[PDB]
Amino acid sequence: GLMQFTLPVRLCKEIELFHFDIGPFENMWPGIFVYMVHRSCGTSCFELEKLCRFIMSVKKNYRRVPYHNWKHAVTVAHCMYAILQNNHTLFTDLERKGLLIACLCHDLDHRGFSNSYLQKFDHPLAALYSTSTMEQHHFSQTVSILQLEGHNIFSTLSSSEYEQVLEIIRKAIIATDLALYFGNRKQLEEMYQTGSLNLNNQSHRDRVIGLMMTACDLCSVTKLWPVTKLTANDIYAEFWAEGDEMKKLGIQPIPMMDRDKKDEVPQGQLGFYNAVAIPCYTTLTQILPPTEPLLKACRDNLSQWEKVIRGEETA
Ligand SMILES: CCCn1ncc(Cl)c1C(=O)Nc1ccc2[nH]c(-c3ccccc3)nc2c1
Ligand SMILES: [Mg+2]
Ligand SMILES: [Zn+2]
C-alpha cells in the first residue's frame, strides 16, 4: 500500500482525459498501466510483484507488428480506465479487476492478420476456433500466462470469483471481434430505445461491456487529429501486408487491404466513421453519458477526413 505509483505533472493531469496518448517511451507504459490499476481498482486489488511479472510476460507475448502491438494494448486499457473513472458507481469489484486486464491481453500474440486471412490461408487456428479465431487465441494466451508460476494475479479470489473474472475477461476479449459488434450494437440500440436495457441483467451487462470493448479498441479515432492520422498509417501498414498475402493466395483483397487503392484511404475512413465509429460512440454515449468526449472527438476527426477529401488537409 505505502509504495504508490506516481506520474509526472503533465501525465498525472492529462491521463484523466479520454484523448490522452501514452507517448513513445515503451519503458513508461508498465508504470502507466499499474497507476491506472491502483486508481481504478485499488492498491490492494493485486500483489505488485505478481502484477509486474504478469505485465512483463504479456508484453513479451505481443509481437513487433505495426498496429496490433504492446502500445495498442496499453492504449486500449487507458481508454477503459477513462470510462471506468467517469462511471465509477456503475461497475463491480470483479469488473474493475477483470476489464483493465482484459484490455491489456485482448490482442495477445497478434501476427497482423484478420480472422478472414487465417481462414483463406487454412492456418491451424482456423481449424481449432471456427469463429472469432484470433480472439479465442488471445484468450487462450491470457490463460497460459495466468497459469505461469508466480503469475496468478487473481490468487486471493475464491474459486467461484476466479471463474467469474475469467468469464468477464473471456467475453470482453471475444467482443473485440468487430464482426460481433454490428449485432451487439443493434441489440443495445433497440434495448435503449424501448427502455428494456437493465444493468442488473447479467446478459445486458455482457452487451454493454462488449460495446465498451469496441469503443476502447477503436479509440485511435477519438484522439487529437495528429495522433488519429499517424495511427491510421500503422493499421494500413498491416492491412496492405495482408492484401499482399491474399494476392499471393491468388485472391483479390477487399479495397481497404489493397495498397494500390492508397489514394482512396480518406474516403474509406469516412465510410468507416459513418458505418462503425459514430454509431459505436453514439450508442455508448446514450448508455454512459460521461463517455461524450469520445463521440465529440470522433465527430471532430470525421470533419478532418472530409477536409482531406476536399484537399484542404494532406495525408
Ligand atoms: C486505425 C484507423 C481506424 N480504424 N480503427 C480500427 C479499424 Cl478496423 C479502423 C479502420 O481504419 N477500419 C477501416 C474499415 C473499412 C475501411 N475501408 C477502407 C478503404 C480504403 C481504401 C479504399 C476503400 C476503402 N479503409 C477502411 C478502414
Ligand atoms: Mg483484436
Ligand atoms: Zn485491438
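We number chain A the way Swiss-Prot does; in order, the residues shown are 724-1038.
Method on record in the header is X-ray crystallography, 2.3 Å.
Yeah, the Cβs are placed from backbone N, Cα and C, and that goes for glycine too.
According to Swiss-Prot, the active site, proton donor annotation covers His791, on the basis of similarity to another entry. Other Cβ atoms within 10 Å of the Cβ of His791 (active site, proton donor) number 23 in total over all chains. In the three-state DSSP reading, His791 (active site, proton donor) counts as coil.
Using a 10 Å Cβ-Cβ cutoff, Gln992 (3',5'-cyclic GMP binding site) registers 25 neighbours. Taken from Swiss-Prot, the feature 3',5'-cyclic GMP binding site applies to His791, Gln992, supported by experimental evidence.
Residues annotated as divalent metal cation 1 binding site in Swiss-Prot: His795, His829, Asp830, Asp940.
All protein chains shown were included, and the count of other CB atoms within 10 Å of the CB of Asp830 (mutagenesis position) stands at 25. Here Swiss-Prot flags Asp830 as divalent metal cation 2 binding site, drawing on experimental evidence.
Annotation of the mutagenesis experiment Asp830 to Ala in Swiss-Prot: Loss of activity and of zinc binding.
One entry in Swiss-Prot concerns the mutagenesis experiment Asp830 to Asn. Its note says: Reduces activity 1000-fold.
Taking the binding-site residues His795, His829 in turn and counting surrounding C-beta atoms within 10 angstroms, the largest count is reached at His829. Applying an 8 A CB threshold to same-chain residues 6+ apart, the list for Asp940 (divalent metal cation 1 binding site) reads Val799, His829, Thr899, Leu901.
When the CA atoms are compared, the recorded positions lying within 10 A of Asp830 (mutagenesis position) are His791, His795, out of the candidates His791, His795, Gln992. The separation of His795 (divalent metal cation 1 binding site) from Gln992 (3',5'-cyclic GMP binding site), Cα to Cα, is 19 Å. Within the set of recorded positions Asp830, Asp940, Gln992, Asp830, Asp940 have a CB atom less than 6 Å from some atom of ligand 3.
Apart from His795, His829, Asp830, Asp940, the residues listed for divalent metal cation 1, the same chain places the Cβ atoms of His791, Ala796, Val799, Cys826, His833, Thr899, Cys939 within 8 Å of the centroid of those Cβ atoms.
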